[PDB]
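Below is one structure, written out as structure tokens, with a few remarks after it.
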Amino acid sequence: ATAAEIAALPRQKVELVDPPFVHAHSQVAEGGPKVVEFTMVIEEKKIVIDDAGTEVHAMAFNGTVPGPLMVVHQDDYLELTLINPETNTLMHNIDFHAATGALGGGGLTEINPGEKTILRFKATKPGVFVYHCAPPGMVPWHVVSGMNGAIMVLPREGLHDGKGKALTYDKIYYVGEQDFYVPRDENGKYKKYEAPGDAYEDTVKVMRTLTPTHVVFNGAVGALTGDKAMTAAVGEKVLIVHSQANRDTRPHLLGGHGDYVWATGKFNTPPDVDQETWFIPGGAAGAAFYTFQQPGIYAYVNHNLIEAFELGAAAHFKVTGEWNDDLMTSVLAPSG
Amino acid sequence: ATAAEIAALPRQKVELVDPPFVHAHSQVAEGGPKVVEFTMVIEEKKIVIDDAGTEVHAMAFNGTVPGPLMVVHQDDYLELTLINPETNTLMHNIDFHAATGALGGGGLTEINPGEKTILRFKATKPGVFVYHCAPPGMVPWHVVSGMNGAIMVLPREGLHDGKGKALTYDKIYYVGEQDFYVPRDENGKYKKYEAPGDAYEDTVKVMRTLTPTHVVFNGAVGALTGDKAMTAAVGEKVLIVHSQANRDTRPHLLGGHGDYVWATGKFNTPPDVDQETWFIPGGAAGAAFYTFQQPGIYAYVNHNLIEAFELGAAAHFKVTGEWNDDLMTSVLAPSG
Amino acid sequence: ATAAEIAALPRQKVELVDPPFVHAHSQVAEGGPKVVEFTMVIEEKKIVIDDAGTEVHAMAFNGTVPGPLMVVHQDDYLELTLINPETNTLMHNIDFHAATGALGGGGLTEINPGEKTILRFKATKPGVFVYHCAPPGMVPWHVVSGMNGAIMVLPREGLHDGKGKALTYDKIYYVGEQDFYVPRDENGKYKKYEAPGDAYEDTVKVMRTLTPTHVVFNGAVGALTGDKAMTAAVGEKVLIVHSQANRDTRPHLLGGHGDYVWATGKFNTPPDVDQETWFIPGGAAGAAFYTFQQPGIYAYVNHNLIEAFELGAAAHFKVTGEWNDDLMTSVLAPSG
Ligand SMILES: O=N[O-]
Ligand SMILES: O=N[O-]
Ligand SMILES: O=N[O-]
Ligand SMILES: [Cu+2]
Ligand SMILES: [Cu+2]
Ligand SMILES: [Cu+2]
Ligand SMILES: [Cu+2]
Ligand SMILES: [Cu+2]
Ligand SMILES: [Cu+2]
């Protein structure tokens, strides 16, 4: 539309929330197109990713791994203020796979420590999409240091199944999956470094083996288990957005299914149904909709079970409610 | 359905057969919902997986790797009697990806050697699904020791293409693909052990490399070749069910195609057509329907050709019938 | 069709062109079925795959890696004269995934140095398909030495989207992706060999790690960059055919999307839409259709970013035209 029209659209600032939770939004669009404003400060910081105190010099959008989920509707504009504090040591930028032009915005957002930038793009295609830092010449290093997240561009009319029936979730979670490549010394002990750059050579060597030392959800082994398990109740409809900016994954809800799964993450592509295990290629996000039918603890994993149970890619859901014996029952409990 | 309603349903005892064959069943359901009964004894045994005499301590449902294919129809109940003999050394259980609740049943079927259990679940979703053992804390180890198989939940009305026309097969085969991680000594020779637990620590180290030493069909290199090549004839419609409980695979019928392929393995998701090579993610089963049009030997492989021809993921079909020169002909045979 | 009917069909001799370009063709078929004739000479030749001078003894159809794209229409016959010159040292053949019977033609085309053969097959299924050499017992070695390419069997009515609307491209490119497994010495430096056979044992060892040392487009790191970058203009419709005969890939156009993507490469399977990153399993070809909307440089990569930027799987597009600030604009350029 006209230049005047774009400048006249309402501007709305949104307060972000850390993963796996999601900021306030409406499934069906409220009002016409808007310029949705977000601000994220980049934090380079050491984080511990396992039970052995293993460290990673994370490069984190908004201070978290993965970066937070930004939600807008189709044809809204997303206007991001990206800040790189003088306390950081590296130049960073951002590539929105949802965006069109300039390497997803990467070519217009290269900010050195002490700089900020504001990028606006029209969210023309509906779906969940990965976003990640991509400084020319050091792209994978930043991505596998945790500098990635995802956004969801909801259709203005909300989600629908393959027959056009509405699919309205009761709650949504964002599971960002991260492959880490941590160097080890000759004794097999993970190495620690004073500054991010100090680990560059050692890390690229591990990266070239295409074999991550850790594969985790929400930045650490067990981050979404125990007292940090995600929750639901029998009868509740849940949308699980999942992304992996660098490597393939195959999500599976143990004890459940993906009733409707937009495996490619794009809402104009009809969702697959009754899925046991879906597939999200590296560089993409996907979304699965499920209505819980049984109470109890569920595991949500990357179904290469070595990656899930040896490398860290396992989360839990704690579900409340009444057990359904029609669906499943122990006719004879374990006995001699 | 109420407990009383379920108790009034007819019951049918099924006798399982060893893969790649499939037990007798009817594509279109005969009558209303029934409780289909199966029994499987778990056998921990040594299996030789290659011609170098390499051994794996298999944990096998029904004594085979993969475990047998169980076939029921949507909304039937599958009632499994699972037995863990006193001669075994480990606790085992079963998780049906087709089931809803208690980690697919794994949480209700933990049986120590000398125990048995009976689990019943309602097959609410149509398609092929993986089932596998998953003892808490030792999940991938059992799965990559061959303790996995699949089931097929047929629509009550049999299979149909994307437009609803019936698809009826003449033969069905079940190919279970297994990734094995066999430890080697300092001389690159595969190690042998006299107890399953003795190889645990050494196997976990190999598993962590995410690089299998072997990738095979039906438990061993060349299993489905020669005396075990699958058979068909020109004009015959064949359904090939393929599962991989832990790692991705990309099936391809050399010289043929996947006319209709439910790549996700779920029948309510329309099948892809005219496939050359399809993709099944670790933790899932898929199914391809093909009508043979040429006689001869066909290879059926995981199309990462190193995995097929160096690691063992190759099977054969021997097809009888008349050659079709319209489809293919050697205009000039190899000559000087 | 009878032998007489086929003999009566018109013949059209086609001159192949080197990738990423595609020989002249008509999207909508001109007239009725034809026997389309192609000729390719196999060349075993040394090629350099990176700036360091790393060598590979390639086995190349038509002298290039990948082999050239052959284009025909559904129900035409593809008649290939394949020549193995006496200057080569190995037997070679060709398996067309588009063909039906004799291992894709591999069983009828085994030619030793000094021999030739002519194979004809009916292109019964529409889509892009891989073709590759497959000598019994040496299959993956020939394929990962670059002996593979693809063909495109267009519907007689040209391409259409999933709802029947015509999709007509302005330009087409064929990107062949190759995984290489180059042996290294004790200093971690790539080895060079006098003869191709000298490298066999060392190469098979690297192949078994399932970890390529290089993953490239058009036979070498950076092959499709600089003066050889692909080109387009704002408003231009481009079809990008991508193949990988041995290993999975996940194409992504940085700054753009796959507006319509036949991820399975089969035209009778409706294309996915608005894709960020699509997935092509090893042993298959896929195709993406995109209308460029923004000018500038774009990267086209396999989105496992380590494979793209460390191993070589990255190409560039140079796009002319006017910048669209509605789609994207830098509200505040990087500043303090
Ligand atoms: O069903 N998850 O192993
Ligand atoms: O076409 N099978 O290599
Ligand atoms: O958007 N490619 O990193
Ligand atoms: Cu960064
Ligand atoms: Cu990207
Ligand atoms: Cu077990
Ligand atoms: Cu499972
Ligand atoms: Cu060859
Ligand atoms: Cu092939």
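Swiss-Prot numbering applies to chain A: residues 40-375, in that order.
Technique stated in the header: X-ray crystallography, 1.7 Å.
Every residue gets a Cβ built from N, Cα and C, even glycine.
DSSP assigns A:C172 (Cu cation 1 binding site) to coil, not to a helix or a strand. A C-beta separation below 8 Å, combined with a sequence spacing of at least six in one chain, links A:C172 (Cu cation 1 binding site) to A:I81, A:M98, A:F100, A:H131, A:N132, A:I133, A:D134, A:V178, A:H181, A:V182, A:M186, A:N187. According to Swiss-Prot, the Cu cation 1 binding site annotation covers A:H131, A:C172, A:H181, A:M186.
Annotation comment: Swiss-Prot describes A:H136, A:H171, A:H342 as Cu cation 2 binding site. Counted within 10 Å of its Cβ, the other Cβ atoms near A:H171 (mutagenesis position) come to 29, all protein chains included.
The note that Swiss-Prot attaches to the published mutagenesis A:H171 to K is: Loses nitrite-reducing activity.
Secondary structure from DSSP puts A:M186 (mutagenesis position) in coil. Listed in Swiss-Prot is the mutagenesis experiment A:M186 to E, annotated as follows: Contains only a type II copper atom and fails to catalyze the reduction of nitrite.
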Among A:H136, A:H171, A:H342, the recorded positions whose C-beta sits under 6 Å from ligand 4: none
Cβ neighbours of A:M186 (mutagenesis position) where a neighbour is any other Cβ within 10 Å: 29
Against chain C, in sequence order - recorded positions A:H131, A:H136, A:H181, A:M186, A:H342 with Cβ under 8 Å: A:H136
Intermolecular Cβ proximity, recorded positions A:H131, A:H136, A:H171, A:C172, A:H181, A:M186 versus chain B, under 8 Å: none
Cβ-centroid neighbours of Cu cation 1 site A:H131, A:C172, A:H181, A:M186, 8 Å, sequence order: A:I81, A:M98, A:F100, A:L129, A:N132, A:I133, A:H171, A:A173, A:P174, A:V182, A:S184, A:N187
Fewest other Cβ within 10 angstroms of its own Cβ, chosen from the binding-site residues A:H131, A:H136, A:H181: A:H181
Nonlocal neighbours by CB distance (under 8 Å) for A:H342 (Cu cation 2 binding site), same chain, sequence gap 6 or more: A:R289, A:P290, A:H291, A:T316
A:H136 (Cu cation 2 binding site) and A:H171 (mutagenesis position), distance between Cα atoms, whole Å: 8
